Amino acid sequence: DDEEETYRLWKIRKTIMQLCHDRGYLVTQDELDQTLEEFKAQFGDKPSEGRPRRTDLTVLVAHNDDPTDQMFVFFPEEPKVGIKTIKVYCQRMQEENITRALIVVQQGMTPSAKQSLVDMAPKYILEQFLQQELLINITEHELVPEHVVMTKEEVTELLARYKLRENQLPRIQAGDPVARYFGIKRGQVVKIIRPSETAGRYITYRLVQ
Amino acid sequence: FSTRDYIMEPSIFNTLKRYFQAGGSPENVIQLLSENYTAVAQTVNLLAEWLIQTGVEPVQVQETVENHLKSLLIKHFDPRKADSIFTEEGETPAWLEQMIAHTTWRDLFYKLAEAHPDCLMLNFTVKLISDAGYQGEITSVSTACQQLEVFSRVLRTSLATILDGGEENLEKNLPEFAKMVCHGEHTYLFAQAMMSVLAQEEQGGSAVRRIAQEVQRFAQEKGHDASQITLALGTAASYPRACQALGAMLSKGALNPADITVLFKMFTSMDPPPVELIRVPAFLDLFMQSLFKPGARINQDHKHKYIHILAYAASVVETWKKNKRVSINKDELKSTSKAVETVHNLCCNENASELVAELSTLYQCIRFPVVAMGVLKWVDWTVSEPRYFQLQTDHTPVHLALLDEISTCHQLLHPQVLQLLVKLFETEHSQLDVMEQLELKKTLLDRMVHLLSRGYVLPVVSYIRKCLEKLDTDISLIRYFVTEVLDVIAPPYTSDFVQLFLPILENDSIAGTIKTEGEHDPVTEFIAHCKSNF
Amino acid sequence: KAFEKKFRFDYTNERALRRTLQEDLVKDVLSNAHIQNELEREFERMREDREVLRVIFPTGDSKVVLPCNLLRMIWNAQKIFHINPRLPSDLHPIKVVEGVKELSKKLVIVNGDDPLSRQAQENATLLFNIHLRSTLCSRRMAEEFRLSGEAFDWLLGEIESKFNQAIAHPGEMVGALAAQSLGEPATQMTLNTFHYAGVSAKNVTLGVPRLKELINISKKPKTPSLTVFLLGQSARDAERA
Amino acid sequence: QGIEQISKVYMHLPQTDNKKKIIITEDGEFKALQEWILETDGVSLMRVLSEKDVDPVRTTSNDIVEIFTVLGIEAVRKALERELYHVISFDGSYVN
Amino acid sequence: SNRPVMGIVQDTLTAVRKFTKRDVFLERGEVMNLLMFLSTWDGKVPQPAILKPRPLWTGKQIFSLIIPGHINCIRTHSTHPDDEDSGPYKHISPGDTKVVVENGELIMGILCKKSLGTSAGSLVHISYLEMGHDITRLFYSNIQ
Amino acid sequence: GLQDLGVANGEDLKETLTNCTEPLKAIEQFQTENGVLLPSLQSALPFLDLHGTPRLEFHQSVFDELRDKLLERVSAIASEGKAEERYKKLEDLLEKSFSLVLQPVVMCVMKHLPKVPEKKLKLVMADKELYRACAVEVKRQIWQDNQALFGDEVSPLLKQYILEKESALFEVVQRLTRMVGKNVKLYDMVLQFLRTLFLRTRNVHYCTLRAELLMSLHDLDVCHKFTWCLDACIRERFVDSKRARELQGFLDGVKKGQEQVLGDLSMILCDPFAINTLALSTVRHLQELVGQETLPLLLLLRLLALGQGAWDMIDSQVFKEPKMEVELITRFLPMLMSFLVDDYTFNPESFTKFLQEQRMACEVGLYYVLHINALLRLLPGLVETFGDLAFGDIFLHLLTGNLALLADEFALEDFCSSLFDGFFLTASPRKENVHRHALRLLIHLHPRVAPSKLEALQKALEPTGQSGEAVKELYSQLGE
């Protein structure tokens, strides 16, 4: 349905602003929360065979500080993205000075593309997602406790105070949905604040492995 | 000879007295005279009005706020220690001015604060209320009606309002109309004394007697034991034995075969007491409690006596020519006795195939109003029992069809039928499946639709409106009720009905109501009629 | 409004102050506004704690497990000192407030002056401190309990000692204890605990089988069920449901 | 119509107090608002949430692996706590 | 489950209930025999609740000797109708269905499992909490 | 006091009531009255409050004025500065100023006083603005203090900068307060004042101006934005390379203009934190080039940009400075010699002297980085070059390096540093003498220099005629 598609795209964009803002990229409140009718007026309400369609609403956002690093998203028209298309996206970024970008695929994306992204990760980091997984925020869920990335300066004296090495810390897998949402790389620390029925608030510390 | 003051000119009256004869060391007098060190605060307050002129609200709201602040300050610094002396010494310039200008709530608040002190102030307030064209519209307090004039005037106004309103007013102002009369039993007896005289006359005596009925009903649960007093007011006091027996009966609040035997003996005689003694609703209610209860079986030794007593109470007539009865009828009490006995045996047998089989004869018996509302009460007691719904074919169609028959055969029973049905609908019955409960509520709404069809329409629609507004039940029930209602209504449409039914119609997913009507538009026609009417 | 009326300890009403506290106490309280300011500060902190508790317990359940039973100790102390709360109290609210603050500093869970250690300390006893502050609020303290100052400080000492005892000792083999104390109730439980119902109810299949399939996380469980909530008027309406 | 690996679905109003939603009235009291809820026999999460009118906050499953695949590890730890507590205290036996 | 487990065996439970019935009356010789076995006993007989016409003690008096130290507790009997507390007489139970102990003395209430056994917050639990486990041991022994 | 219509009427009534009869009742009636106040309430007040003070009415009026200010804010938010609401607020403020000499008037002006035609007249009337100058952020804050308050703040800013420099030898709130009255004209005036202060200080004010601009951009910011972002990236990453590349690209993609590029370069260069960051980046680039063995190349571009920024302050309307590619090889030659010496140890002097004689911020930074057989030979050459340079910033960097060496705790290096610090204290001002005394406080860990160090400090206390030398000598004597 055309209305179903436009609604889905509106939700996708909404989740994307929420993701970026949580990640730490400056975004204006208007985009952070805008009405479905507002987006429909913006884009035509006819994604199917209409002036709105994929790659039209791709947005570029810079970090809150140090505007050198900026990130934008790719919206392949085809369901299963092509390796040639990802290479074209890479070249588009090459024209840009920013090495960070995201991709949203309607369908599963090729394992060859997976390997390609892994190979070109070091020079520039490109991350992919899927419609259904991004269709609803995960952080919103009550079951999910509060998550915060950590920094080197804080991790250092944290380890010093607790007289333990990073390995001893309880671990979390890198490819988990939460670590993917936060774009956390290996060897990075995340603190979790949770409501405990028996002590009110509990703090836990985790390492992305 | 001081000339030391910035805004103390207002207190110049006391300043002159403290200065002309200051003498000694007038340090305190000088301090009082120069106490208003601020600027002309009265002028500042006046200019506050000018500022509000250009402000958001250049209206009398500021004046009302200032008056409220002054009243609150007076209440806070009320001279309760010497309030009586202050009110009763002069009483000339303060009470008169307050009644003339600030009589809105100042006097009422002062009276209601304690009401013990300031006897002169209370008397002045009562006099002002009496002088006011609107009888004591300010002094509406349950503990402030301890004065003959104020209480009688307020009671007269309340009675006039109730009579002007009518049946629709029988429920809203009655509780607050009774809260003061029942506050003191001396006041209650005085009201009953005047009210019996009012009822003596033929015209309006029925209404006055009815008002007495609901008033004594309220007093009963309020805690009054004035059954003997009511009997004294009634003609039953003419017979000391009858009055004593009936007073004991009412005080016990049950039925005693030993005393009812005496009542039967003195009844069905050549000179029966004036039926007004047995026409009191309270004794009939005691009869209802004792007789038609699903349980509580009686020894039945005097079963015929109870049946005959009920038939005599609800059937016989008399012609009070100059307060003298010379023409009475007793040809219908026999049929009444037969029907009531049949219904009593139906209640006693406590069984369902035979109940359905005799249902046809019960329909004939319903034509007696007493039998109909006895069936109503027994059905209420049976249904209200928790877990009464365990086996159902059409959600207990028997009892609900009995209610429909009662409503059709007797229009005056509609308020009580609605009360029972709405109580049942409000009640949530657990131990049942959700779908079953939903269907049960739909069945209840079917009886709502029947009551509406029987002309008891405005209260039904009003209750539906109220239930939608507060404690929102599932929208499905409201939709279903509206769909059924639209079927039974055809033009013409009363304007008041259209107004009552309108707001629920144009909200809460209107389009969902129309699914496959096709032949006749359910809500489109009503909308067109409403547009034409308004 | 009820919390306000129950914990404000308003001082404007002179008669209530006379009934509760002595003449010297009421006169000093009315004279010193700073005491009133601190009382207002305590009330605001209690309001914030009330909001925090309405956050932490979404359920409307007030049943919680705490290392101390303040009401029982208050009861014991009252009859120990023969308070006879009919008479007005003889202690000022300032001692109550300072003593509760001092106790809040006395009880320790996380040691160290490190900011990370500091955050952890108050987080650990966050709930217990809220409970003790709510119970020992000056309003209830002076009104419903009416302890003397000696009873008050003795009670504070008792709380200190009891919370000292409640500390979990180091070196206790606690993982084994926890798992094994899970075992005994499992033994008590039986697969027949469920007597079924007229409605299928999704066949929860609670009991030892459920615990089994949970302990060894199973890819395919017997009755994988999903609970679903609707948003608004769609849920309100059965038809939309 | 519908999704796969999902058989007949039940609907009911939660009698139990914990399940039914609670609203903080302006006066401060919690009020328990009974409301329709659904139970599906064949669990397929992240596809129910994709649909319309589905609450993403209150939804929870009874399995473990499915929620693990979609909500990290803290989510499953908490949900496992919830379920195990439910089972062990169904009989009224309280465990610390 | 942070509860007491030693509880009270079935037989002594029924015996203590029938003993602490609200109307139990006992003779001088029987009381003088019973008090012997209380290990923690001070050695001074308590005043009877009834003196004239005859000296007649009460099992609650006897049990107050058993209860050690000075403890305060409230518990609801198993047969306690809840509406009683809602209505009047909430401090004088017609059925003595409110368990009330003050300063190591049983004031009014029939002891049952809900006030003695493994029920959480029970008299045994509070005794252990307040006094020494040795005190609680002597308490159990004397009860039995 | 204030004499509005009502004030003048009250004054006239008071003057006329001093004589000519004027009985009490007539005077009370003719003085003034409260239209809102009811006669019944007025009559009852004497019998209850015993001539109660009208201060309750004044408090109620103050509360009503606060509510009116809130209503004006609500109207400006819903009506978006509605013309009628603005006119009513202006009329009310004028009336309040005329009547009371004015807390409600000041509050109303602050809440809503934009584009007020009578705002200039009101400000002129409140020329003193003892409290109003700060209370009226709309006018006093918005260009009110530009004429004199801006200069006063600049003087306090200079004092704060001097105090910070003195403390380092041994702010944000003010900038936020200044920027609170943020408008187009306010920003232009602030920029002009900052440029004037930087010109007067000869570079000192440039760092403060750049920091203030960066803070304003970061918090409620709104080529300036690009410059602020580049500066923030450089500050966040001392050795960052992507940020440096982005900044270089932005600078290259800057069209030639009248004083714009000059101001950007001056702001970049005149920043002690910025200078330190540039020096650290250059040192890191040189180390990377040495490791890669690819000596000559973004390091050359970075060095050229740093030199242009440093030389921009010489004169206005400047484009850039010569790259000096040929001289780059000679400059890097000492680094290659030092690296070769270090490699030989783990397995010159003339150039250092020439560099020290030549004035080069890059040379000073390289010497500081180096301080932070072949190595021994290079060290004397570095010392000679630093002595030849003899700059104040070079002395500060040498003090930092001496602190680092003291942390390293080198015995022979300790004696060499003691001699160098003595020479630097003798040559430099009281600040240099105090720094040398502080270093010597922990210096002389060996007993063979401790008495000598004490004697040298005692001699320098007298030799340093400035009070700083005497203070340092007294502190050293007290310590030991």
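In order, the residues displayed for chain B correspond to 51-401, 404-586 in Swiss-Prot numbering, which applies throughout.
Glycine is no exception: its Cβ is also placed from the backbone N, Cα and C atoms.
Under its mutagenesis entries, Swiss-Prot includes B:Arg291 to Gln with the note: Reduces RNA binding; when associated with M-315, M-371, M-372, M-374, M-384, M-388, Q-419 and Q-506. Counting Cβ atoms from all protein chains shown, B:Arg291 (mutagenesis position) has 10 others lying within 10 Å of its own Cβ.
Other Cβ atoms within 10 Å of the Cβ of B:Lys315 (mutagenesis position) number 10 in total over all chains. Annotation of the published mutagenesis B:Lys315 to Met in Swiss-Prot: Reduces RNA binding; when associated with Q-291, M-371, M-372, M-374, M-384, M-388, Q-419 and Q-506; the original residue is retained in the structure shown.
One mutagenesis experiment catalogued in Swiss-Prot, B:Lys371 to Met, is accompanied by this note: Reduces RNA binding; when associated with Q-291, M-315, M-372, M-374, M-384, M-388, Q-419 and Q-506. According to DSSP, B:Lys371 (mutagenesis position) is assigned to coil rather than to any helix or strand.
The note that Swiss-Prot attaches to the published mutagenesis B:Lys372 to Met is: Reduces RNA binding; when associated with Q-291, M-315, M-371, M-374, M-384, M-388, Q-419 and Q-506. Here the Cβ of B:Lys372 (mutagenesis position) has 5 other Cβ atoms within 10 Å, regardless of which shown protein chain they belong to.
Around B:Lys374 (mutagenesis position), there are no C-beta neighbours below 8 angstroms that are at least 6 residues distant in the chain. For the mutagenesis result B:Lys374 to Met, the note given in Swiss-Prot is Reduces RNA binding; when associated with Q-291, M-315, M-371, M-372, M-384, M-388, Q-419 and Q-506.
Mutagenesis annotation in Swiss-Prot: B:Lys384 to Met, described as Reduces RNA binding; when associated with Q-291, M-315, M-371, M-372, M-374, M-388, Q-419 and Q-506; the structure shown retains the original residue. Using a 10 Å radius centred on the Cβ of B:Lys384 (mutagenesis position) and all shown protein chains, the other Cβ atoms total 12.
In the three-state DSSP scheme, B:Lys388 (mutagenesis position) is classed as helix. Cβ-based neighbour count (10 Å, all protein chains) for B:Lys388 (mutagenesis position) stands at 15. One mutagenesis experiment catalogued in Swiss-Prot, B:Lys388 to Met, is accompanied by this note: Reduces RNA binding; when associated with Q-291, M-315, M-371, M-372, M-374, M-384, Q-419 and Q-506.
Sequence-distant neighbours of B:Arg419 (mutagenesis position) (same chain, 6+ apart, CB under 8 A from its CB) are B:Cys461. One mutagenesis experiment named in Swiss-Prot is B:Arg419 to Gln, and its note says Reduces RNA binding; when associated with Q-291, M-315, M-371, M-372, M-374, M-384, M-388 and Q-506.
The note that Swiss-Prot attaches to the published mutagenesis B:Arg506 to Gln is: Reduces RNA binding; when associated with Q-291, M-315, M-371, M-372, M-374, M-384, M-388 and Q-419. B:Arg506 (mutagenesis position) falls within neither a helix nor a strand when secondary structure is assigned with DSSP, and so counts as coil. Sequence-distant contacts (6 or more apart, same chain, Cβ under 8 Å) of B:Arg506 (mutagenesis position) comprise B:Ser459, B:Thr460, B:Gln463, B:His466.
Every protein chain considered, the tally of other Cβ atoms within 10 Å of the Cβ of B:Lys371 (mutagenesis position) stands at 9. Using Cα positions, the member of the mutagenesis positions B:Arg291, B:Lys315, B:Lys371, B:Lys372 nearest to B:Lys384 (mutagenesis position) is identified as B:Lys315.
Comparing the Cα of B:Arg291 (mutagenesis position) with the Cα of every entry in B:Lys315, B:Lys371, B:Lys372, B:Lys388, these being the mutagenesis positions, the smallest distance points to B:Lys315. Residue pair B:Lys315 (mutagenesis position) / B:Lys388 (mutagenesis position) shows a Cα separation of 20 Å. In this structure, the C-alpha atom of B:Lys372 (mutagenesis position) lies 34 angstrom from that of B:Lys388 (mutagenesis position).
Distance between Cα atoms for B:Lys371 (mutagenesis position) and B:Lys388 (mutagenesis position): 31 Å, as a whole number.
Reduced to three states, the DSSP call for B:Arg419 (mutagenesis position) is coil.
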